[PDB]
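Each remark here refers to the structure printed beneath this line.
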Amino acid sequence: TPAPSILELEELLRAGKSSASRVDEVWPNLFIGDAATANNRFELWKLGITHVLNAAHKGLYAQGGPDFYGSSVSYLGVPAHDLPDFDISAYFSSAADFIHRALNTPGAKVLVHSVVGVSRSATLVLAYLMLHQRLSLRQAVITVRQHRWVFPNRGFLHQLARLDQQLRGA
């Protein structure tokens, strides 16, 4: 079965959740959210978030230790731009390892976020699902789309389909 075309991807992406929420659990203890969500440390505390992957990080790519004040014990900042020519695939492995290590830690919960929680953040979660949860791209999309409306840009879609080809041997 070949990897899906961009057109097919986009049709898969539009079929799921008609919903606007700021943050959604899309896989056990794994959340995708927006900037508003990431910038309210009290609500992250209420949610039980222990690990934060900012897919729209401003600055150099960087990991962080525990938050000066907040509940977060570990931060990863991926300085992606939401552009089709941006090489987000360079961060798939490191982002996916961060997520994996956290979800294999009893009691941890991970929030991956970006400005609107639609493209940069979802792209990394899709790659995680493919890398570590044995899912094809289509299956990663079907998984996520039930719980949040997501829509990686076409450049990112290409990169995820390349990854789907590499992992499955097309």
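Numbering, chain A: per Swiss-Prot, residues 16-185 in sequence.
Note: Cβ is positioned from N, Cα and C throughout, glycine not excepted.
A mutagenesis experiment is reported in Swiss-Prot for this position, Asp97 to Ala, and the note states: No effect on interaction with MAP3K5.
The DSSP secondary structure for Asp97 (mutagenesis position) is coil.
Counting every protein chain shown, the Cβ of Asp97 (mutagenesis position) has 20 other Cβ atoms within 10 Å.
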